[PDB]
Amino acid sequence: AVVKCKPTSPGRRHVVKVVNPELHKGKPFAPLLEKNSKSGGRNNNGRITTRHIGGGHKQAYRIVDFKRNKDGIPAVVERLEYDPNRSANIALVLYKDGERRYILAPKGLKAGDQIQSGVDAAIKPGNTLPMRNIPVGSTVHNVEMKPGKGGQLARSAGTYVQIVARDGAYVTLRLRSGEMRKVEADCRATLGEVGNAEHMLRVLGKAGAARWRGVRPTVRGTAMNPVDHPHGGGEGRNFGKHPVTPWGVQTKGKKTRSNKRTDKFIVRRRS
Amino acid sequence: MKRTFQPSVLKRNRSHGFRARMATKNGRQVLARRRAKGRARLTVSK
RNA sequence: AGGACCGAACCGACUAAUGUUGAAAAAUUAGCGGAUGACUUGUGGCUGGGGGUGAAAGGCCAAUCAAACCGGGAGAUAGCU
RNA sequence: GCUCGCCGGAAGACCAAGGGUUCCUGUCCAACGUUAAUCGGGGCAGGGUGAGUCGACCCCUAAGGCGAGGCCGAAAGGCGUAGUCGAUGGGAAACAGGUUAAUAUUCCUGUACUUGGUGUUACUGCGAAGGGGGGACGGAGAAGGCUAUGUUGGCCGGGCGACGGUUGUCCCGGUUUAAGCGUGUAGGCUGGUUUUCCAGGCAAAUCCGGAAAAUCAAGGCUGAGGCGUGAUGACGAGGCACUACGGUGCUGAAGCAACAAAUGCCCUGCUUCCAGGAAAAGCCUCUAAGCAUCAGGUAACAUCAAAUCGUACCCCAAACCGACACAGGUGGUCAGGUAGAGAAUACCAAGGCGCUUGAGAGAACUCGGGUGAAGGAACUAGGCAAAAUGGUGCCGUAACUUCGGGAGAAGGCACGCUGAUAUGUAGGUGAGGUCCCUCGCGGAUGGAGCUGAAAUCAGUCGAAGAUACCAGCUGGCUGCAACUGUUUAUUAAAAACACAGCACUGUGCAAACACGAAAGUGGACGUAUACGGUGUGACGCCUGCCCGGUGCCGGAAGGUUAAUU
RNA sequence: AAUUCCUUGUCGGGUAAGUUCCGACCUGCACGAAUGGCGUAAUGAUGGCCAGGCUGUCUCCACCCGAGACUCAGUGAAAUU
């Protein structure tokens, strides 16, 4: 639920929270936890490769099942849980054989709802089947790009894809980016949309709220002494050059896709 | 005022110790130079 | 409840005087700011020089920084003293 | 040695880090000590550091480091798997008293505890480089129940006052005692028990998990403190004999209660919030391969062993970092009394110091302070500096506003002491007694005693009662930036940098991008409600015209156009 | 105007007197709409201006308490030349 806090102090005027009471008010499932040490945006050489990363709250990794290869075994949802490693919420499901796993939470999934994976599964949200058996024009998420390796598309809070056609061993999809991509008709996909749609309506309200997320401040470049950045300096606010990244690339329209390896699945890249 | 030398025996030996010098080609050359010069104390070990 | 309020510890350093062969190669005294947080702090660890790090001042990288220190090329060159 | 003065949330006490004999005794005074020096952290010599329980080593791992093979790379070498190292973290056990010139939870006395080895006896399904459990974890807040500790009274001992009074409601002092063992309370968590079955836990499994029935509600786990024992003991103000006035043997009375009360304990709890909160081993269990009159396992008794290194001393400082016996810097622990909201502040206790040149004089001038006639910013770049305001409670409080604020706005009144209401009130605490009872650290009733505000009325002293230290100046107009924050260590703290928010743009995952000759790593164990880059910079009303130029994104008829041929 | 050279622009307000300040005028030397424009409560050791209170800031300094300066004893530097 979206709720606007009251302006009891500067730092709470514009903060807008997303409150969901359905979430579990307790500890998560330990057997599916793992250590996740922070990096600070640094690699094995100790150099900063990705800027604006550092600090934040400690986080434990939840082992999520993106493959959904437990075919022919129904599972009931026990509870919804908060996951700090992603934008969407997860669900703890219990199978008939006694195995527990974590999955992404679709739009209208609750506690007690039954799910199932495989080709003999029903067409309902939460179930997972190969796109060959998915009716065209349907909405799915957690889509596999290659059979057996796990979902990689439509995993964010309120993301989803739409199946538009099915020519042969392949099928065509329109991604949330507007791109029209095609993949094999053996990649599994989960019905429905990931349910945290109101996650986008969140307003942090203050700088510290971003530091909690592990985001370090961004210094622009215009006021950065050209020895450090092309935009550099000047007496006052000059900026008399074309916008450009550090290391000298436009960043205001220049395309930088140079794969050329796939070049087969893209049809309507976007816009 | 806080000065530059804040001693610590552990960091001293891990940074300039014998086994640290003997773990790299360039560190072993440091010992070779100090041996050829005749240094009585090669390292900060003790 | 709060990057909320007053205010010690703690972290800082706005003003003034003193000191300027100082008690001190940046401090003292009287006031001053923050003080549950983007806070502070101990131990250990990683990033190495046209490179690092930088809430960005060309700031900091062992009292040294518009390119550290040590050694070497090296008795650089000096139409100048 | 008698006084005086200073610190007392330290200028006291115990440690880590670091130093490394500075510790104690004797002796010496050249040099060292900013003076003298009989003294010293100085010179010389001797002496001093005693551990199964403290710590290290050791077992286990974090960040991270090394890295058999291996991948990569002109060479050097780089990354990294299996593994192996790596605390700042997890993992068994000792307390009190006494003692040395110098050490002690290490020696002595007394009383305890832990982990292993061997052996004996009795009962037995034992076994992992595997499975599961557990270890195992956030912030804030709220009380309640306790203790450390303190105050008072009582008890014991002593005292009757250098100057009026002081045999009493008077004065001084003491009134201390552990771990461990036993009891399992306040209180917290969880429904137990038996049977049957199963696509799960890399194979198995009596264990974990799951499903379906039956049967009972009382079952268990955790748990401060208290009580008892430990303790016919030890300690104990003061005495009795020695007493080189340096101390040693003996003896040694009381040794209770009430109240108050922590930032410490119950609490790794309870409640609540979003930013959603280490790992591994020890430990408890499960079986497999295997071994079964063995071996091994559980329990009891007995016995042996628990090594090695550190232990002195300083440690907010004269012993560490600062060239100095340098107004500096340096992490943790202990936290008394009166007043007080308080770890502020003032004065004190325990304890520790008077800061390693002094003696005189009482000029200018300088430094640090006090007071000031009349005037009151006329000073000056500028109210710089100084002066001033300062507390609690009640009344009262504007424009504007994002309706939270502004606001402690402004401003005004009252504050001491004594007595009474009330021989100390409301309240808090709660004994004995009575009654119940699953008779227990129980419950109810009960109200002694102890403690103790605030307010009112009356009276009273002083120039002044928030009397000292402590402790907001206030208001009006306006520029800039929204705000909290950040910054030129060492002349600039700002209107600069960040900021939430907004927009453009790139990016379909072996993502863009970045560090890398490469492998590979980060991005991310993320997947367009995501990530990177750029500019703008809360919010509110808005963001207009121009694509010729430069760049970016597209396009194709043609022209020009490299290697090559 | 943090932007206006001419310039102390002109009028008005405030002062006995106002190159600053506030409010208007527009002849914008040389504002202008995300290198954002105009507003904006709250906030600020931020810039400017005006009041009350306060005062040795000043008219105009005086006295006093202490540490130095001065004298005695001991120790015993420095820049410069």
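Note that chain A carries Swiss-Prot numbering, so the residues on display, from first to last, are 2-272.
Structure method, as recorded: electron microscopy, 2.1 Å.
Backbone N, Cα and C atoms are what each Cβ position is placed from, and that goes for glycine too.
Here Swiss-Prot describes A:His230 to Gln as a published mutagenesis experiment; the accompanying note says: Loss of peptidyltransferase activity in reconstituted ribosomes. No change in rRNA binding or assembly into ribosomes.
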> Are there any residues in the same chain, six or more apart in sequence, whose C-beta is under 8 angstroms from the C-beta of A:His230 (mutagenesis position), and if so which?
Replying inline: A:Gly222, A:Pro247
> Any idea what DSSP makes of A:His230 (mutagenesis position), helix, strand or coil?
Replying inline: coil
